[PDB]
Amino acid sequence: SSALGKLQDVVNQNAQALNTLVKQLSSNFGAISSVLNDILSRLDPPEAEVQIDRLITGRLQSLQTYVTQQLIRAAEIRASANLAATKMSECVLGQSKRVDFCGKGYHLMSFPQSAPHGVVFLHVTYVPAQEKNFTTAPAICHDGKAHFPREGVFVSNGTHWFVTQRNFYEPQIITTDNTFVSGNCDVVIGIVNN
Amino acid sequence: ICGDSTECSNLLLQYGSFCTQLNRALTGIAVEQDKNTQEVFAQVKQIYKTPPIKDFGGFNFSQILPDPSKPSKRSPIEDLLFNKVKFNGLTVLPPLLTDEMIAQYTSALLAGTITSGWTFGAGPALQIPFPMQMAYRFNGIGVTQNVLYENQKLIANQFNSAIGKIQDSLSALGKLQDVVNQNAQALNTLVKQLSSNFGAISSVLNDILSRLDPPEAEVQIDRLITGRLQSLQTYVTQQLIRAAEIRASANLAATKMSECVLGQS
Amino acid sequence: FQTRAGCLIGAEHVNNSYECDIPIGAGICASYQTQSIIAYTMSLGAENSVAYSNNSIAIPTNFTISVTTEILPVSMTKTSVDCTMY
Amino acid sequence: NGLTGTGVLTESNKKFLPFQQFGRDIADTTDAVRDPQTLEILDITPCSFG
Ligand SMILES: *[C@@H]1O[C@H](CO)[C@@H](O[C@@H]2O[C@H](CO)[C@@H](O)[C@H](O)[C@H]2NC(C)=O)[C@H](O)[C@H]1NC(C)=O
Ligand SMILES: *[C@@H]1O[C@H](CO)[C@@H](O[C@@H]2O[C@H](CO)[C@@H](O)[C@H](O)[C@H]2NC(C)=O)[C@H](O)[C@H]1NC(C)=O
Ligand SMILES: *[C@@H]1O[C@H](CO)[C@@H](O[C@@H]2O[C@H](CO)[C@@H](O)[C@H](O)[C@H]2NC(C)=O)[C@H](O)[C@H]1NC(C)=O
Ligand SMILES: *[C@@H]1O[C@H](CO)[C@@H](O[C@@H]2O[C@H](CO)[C@@H](O)[C@H](O)[C@H]2NC(C)=O)[C@H](O)[C@H]1NC(C)=O
Ligand SMILES: *[C@@H]1O[C@H](CO)[C@@H](O[C@@H]2O[C@H](CO)[C@@H](O)[C@H](O)[C@H]2NC(C)=O)[C@H](O)[C@H]1NC(C)=O
Ligand SMILES: *[C@@H]1O[C@H](CO)[C@@H](O[C@@H]2O[C@H](CO)[C@@H](O)[C@H](O)[C@H]2NC(C)=O)[C@H](O)[C@H]1NC(C)=O
Ligand SMILES: *[C@@H]1O[C@H](CO)[C@@H](O)[C@H](O)[C@H]1NC(C)=O
Ligand SMILES: *[C@@H]1O[C@H](CO)[C@@H](O)[C@H](O)[C@H]1NC(C)=O
């Protein structure tokens, strides 16, 4: 209410080309005038052919330049619309795991809004905040066995050892319900006793 | 087209805005080339640094970290890669980013990954030990994470040997080379097209002009103008078609940098 | 002021480094700040130093919900010409 | 003696063969001449523009 330069840019490029097309209807290209009612009024038919052909060649050139640059501009609008169609499928009708495809953060959800010749996506993402450091270990040694967390990380607040989930701090007592065992505790490097 | 002469400029003034369009077309291309590079490389908020130790669990990144004994501060593999790859109105503009700046963006992307895994790509960088990050990644491909901790030394040796083989396989880059060439050869043709008469008596705007009188010379100068304008349109149209191919490639690179470097795919 | 991109007249060269405003080239940008016009070398970004160690971890205690926009063109205008009438 | 052009003239250090008048570049532009009277090679660089 107080940014749509892509859309503006497109809407503009086209007007600047259409104006250049019309402004070419007033060049001679090497003729006596730019008006056919002036070559058909001060020249006899054998002499006006040579002057009309000079205009025909120029105007054909200008029209064909217009038509080439539109093909090249449409091939670029086509790729943008193909990306918009993929974002509508993958961010609006799903939850994406691709990094930085549906915003910056961890994608939660997306909402579409229509615009003059395009679409605006509103991306809702999760961003973690306010971090602390702790100290970690890869495994815990106990009774001669090595224990690994089922879905978390082992952390220490200075004197005690807990398990959290990796993206949000929520410490738990290490039990045999949130860890699993494999091997003896002399092959892992960094094991702690607890 | 004309080139110095003045009999040519007044005759070319009769064609309208054909030359304004071509300069706009070429300027758009040049502005797009800096946005290509900004989109691939400036994907990081801060300029991250590695710590002075290199205790990474037995993993050795020395061949791809920057070399402090250099003006350019490139890495060993970036030094290997950089040793393998005025006229009639023509000019080459310099890129906005030096490649010192590009090497400085890449080393910061590298230190973000080696120190924080994938957390710096979604917010603030959160440090984690490298062995534990490697174990998180083994979970992402469906392997249980003690398979990493019980095989750490072997896994680190295999990484180190595979990194060593890359320099030997380097000391390939035909893609970039192809690009570079396709452009020099198209610029050589535009200059060679200036020695053609296109059906005039000669191809040099003075000898036509000092061997005929105006009514007679304007006829030949218009043929020269027509040919030289056709050559420039061919050149600009092909540069437009060739830049849209480079843009689709830089777009693929940006997606790879996001999805393969800032995360696990 | 001499640049790798040519000779610049009417802007003063400073020693600070800001985010790029008007791109001159070869790493040099200009701005209307200090006024008048000045030159310098753009800034890649802040400087963050991760306290990495062989047994340290950082874990977040809160979050923010953020929402951003993304704008994309899908169409352009359909025009027709009549060759003969033009 | 026929070669018409514009530019800065500078003392050269190339050596023509003693029947060659002017030198050309790749892409075919005159870039050296020999002075008929004194018979010395001079490079031809363009007039600064931009
Ligand atoms: C995590 O601990 C590190 C270690 O002290 C902290 O990083 C240091 O912070 C101080 C003060 O900000 C700086 O002067 C040092 O340069 C930092 N790096 C070191 C000592 O290597 C960091 O602030 C802690 N992180 C959190 C979130 O509390
Ligand atoms: C680490 O966290 C533990 C919490 O389990 C803290 O220990 C407890 O602290 C509370 C309040 O100080 C006491 O009432 C309990 O008796 C403590 N022990 C237990 C087993 O609960 C401990 O102080 C924390 N350490 C640090 C350095 O913050
Ligand atoms: C973790 O616990 C084990 C067993 O309680 C410790 O192993 C003992 O270490 C002492 C001192 O080195 C030796 O005298 C014993 O012979 C060891 N016993 C066994 C069964 O290995 C181990 O040292 C502890 N680790 C740490 C870092 O304190
Ligand atoms: C990381 O690997 C490099 C090899 O690419 C190591 O550097 C070489 O080390 C061998 C002996 O181990 C020497 O013979 C070579 O001269 C070294 N090459 C150099 C220094 O360019 C490097 O030591 C490894 N890093 C660590 C910490 O071991
Ligand atoms: C997590 O962050 C939120 C802010 O996003 C904290 O809530 C704010 O708390 C302050 C002080 O109590 C209030 O002034 C704000 O109004 C709160 N914000 C909102 C949106 O309600 C919250 O306390 C933080 N939680 C923890 C555990 O630190
Ligand atoms: C043509 O005549 C001129 C003089 O009229 C010659 O110029 C002389 O060149 C020699 C170099 O060997 C100088 O040492 C003399 O001082 C020059 N004379 C003058 C008056 O400048 C020129 O060499 C003659 N052409 C040829 C092919 O010999
Ligand atoms: C970590 O590095 C310290 C050096 O400060 C060393 O004593 C210790 O053995 C190392 N531990 C691991 C798990 O690498
Ligand atoms: C910028 O810093 C350099 C440091 O080498 C100094 O020599 C120079 O005078 C400074 N420029 C200005 C304008 O103060």
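Residue numbering for chain B follows Swiss-Prot; the residues present correspond to positions 742-826, 854-939, 944-1037, in that order.
Backbone N, Cα and C define each Cβ position, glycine as well.
Here Swiss-Prot notes a natural variant, B:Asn764 to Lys, with the remark: In strain: Omicron/BA.1, Omicron/BA.2, Omicron/BA.2.12.1, Omicron/BA.2.75, Omicron/BA.4, Omicron/BA.5, Omicron/BQ.1.1, Omicron/XBB.1.5, Omicron/EG.5.1. The Cβ neighbour count for B:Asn764 (variant position), using a 10 Å radius over every protein chain in view, is 10. In this structure, B:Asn764 (variant position) is part of a helix by DSSP.
What Swiss-Prot says about the natural variant B:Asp796 to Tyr is this: In strain: 19B/501Y, Omicron/BA.1, Omicron/BA.2, Omicron/BA.2.12.1, Omicron/BA.2.75, Omicron/BA.4, Omicron/BA.5, Omicron/BQ.1.1, Omicron/XBB.1.5, Omicron/EG.5.1. Counting only residues at least six positions away in the same chain, no Cβ atom sits under 8 Å from the Cβ of B:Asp796 (variant position).
B:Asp796 (variant position) carries neither a helix nor a strand DSSP state and counts as coil. For the natural variant B:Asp796 to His, Swiss-Prot gives this note: In strain: B.1.1.318. The structure shown keeps the original residue.
For B:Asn856 (variant position), the Cβ neighbour count at a 10 Å cut-off comes to 14, with all displayed protein chains included. Quoted from Swiss-Prot for the published natural variant B:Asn856 to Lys: In strain: Omicron/BA.1.
Under the three-state DSSP scheme, B:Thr859 (variant position) falls in the coil class. For the natural variant B:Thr859 to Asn, the note given in Swiss-Prot is In strain: Lambda/C.37.
Here the residue is the original one, while Swiss-Prot reports the natural variant B:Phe888 to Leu with the comment In strain: Eta/B.1.525. DSSP classifies B:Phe888 (variant position) as coil under the three-state reduction. Note on B:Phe888 (variant position): other Cβ atoms within 10 Å of its Cβ, all shown chains, come to 24.
Under natural variants, Swiss-Prot gives B:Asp950 to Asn with this note: In strain: Delta/B.1.617.2, Mu/B.1.621. Contacts of B:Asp950 (variant position) defined by a Cβ separation under 8 A and a same-chain sequence distance of 6+ are given as none. In the three-state DSSP assignment, the secondary structure recorded for B:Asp950 (variant position) is helix.
Natural variation at this site is recorded by Swiss-Prot as B:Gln954 to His, annotated: In strain: Omicron/BA.1, Omicron/BA.2, Omicron/BA.2.12.1, Omicron/BA.2.75, Omicron/BA.4, Omicron/BA.5, Omicron/BQ.1.1, Omicron/XBB.1.5, Omicron/EG.5.1. A simple way to gauge crowding: the CB of B:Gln954 (variant position) has 12 other CB atoms within 10 angstroms, across all the protein chains here.
A coil conformation is recorded for B:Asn969 (variant position) in the three-state DSSP classification, outside any helix or strand. In sequence order, B:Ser975, B:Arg995, B:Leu996 constitute the residues six or more apart from B:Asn969 (variant position) in its chain with CB-CB distances below 8 Å. As a natural variant entry, B:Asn969 to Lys appears in Swiss-Prot alongside the note: In strain: Omicron/BA.1, Omicron/BA.2, Omicron/BA.2.12.1, Omicron/BA.2.75, Omicron/BA.4, Omicron/BA.5, Omicron/BQ.1.1, Omicron/XBB.1.5, Omicron/EG.5.1.
Variant annotation in Swiss-Prot: B:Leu981 to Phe, described as In strain: Omicron/BA.1; the structure shown retains the original residue. Secondary structure at B:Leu981 (variant position), as computed by DSSP, is coil. Cβ environment of B:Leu981 (variant position): B:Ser746, B:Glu748, B:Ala989, B:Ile993 lie under 8 Å away, each six or more residues apart in the same chain.
As a natural variant entry, B:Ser982 to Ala appears in Swiss-Prot alongside the note: In strain: Alpha/B.1.1.7. In this view, B:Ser982 (variant position) is surrounded by 9 other Cβ atoms within 10 Å of its Cβ, with every protein chain counted.
Mapped onto three states, the DSSP output places B:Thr1027 (variant position) in helix. All protein chains shown were included, and the count of other CB atoms within 10 Å of the CB of B:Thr1027 (variant position) stands at 16. Record note (Swiss-Prot), natural variant B:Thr1027 to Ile: In strain: Gamma/P.1. The unchanged residue is displayed.
The two recorded residues, B:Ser982 (variant position) and B:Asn764 (variant position), show a Cα separation of 31 Å. Separation of the C-alpha atoms of B:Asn764 (variant position) and B:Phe888 (variant position): 42 Å, rounded to the nearest whole number. Of B:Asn764, B:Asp796, B:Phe888, listed as variant positions, none is near chain D by the criterion of a Cβ under 8 Å from one of its Cβ atoms. Candidate variant positions B:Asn764, B:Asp796, B:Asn856, B:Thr859, B:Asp950, B:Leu981 yield B:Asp796 as lying near chain C, with Cβ-Cβ distance under 8 angstroms. When Cα-Cα distances from B:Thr859 (variant position) are compared across the variant positions B:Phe888, B:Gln954, B:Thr1027, the shortest belongs to B:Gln954. Cβ neighbour count for B:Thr859 (variant position): 8 (other Cβ atoms within 10 Å of its Cβ, all protein chains included).
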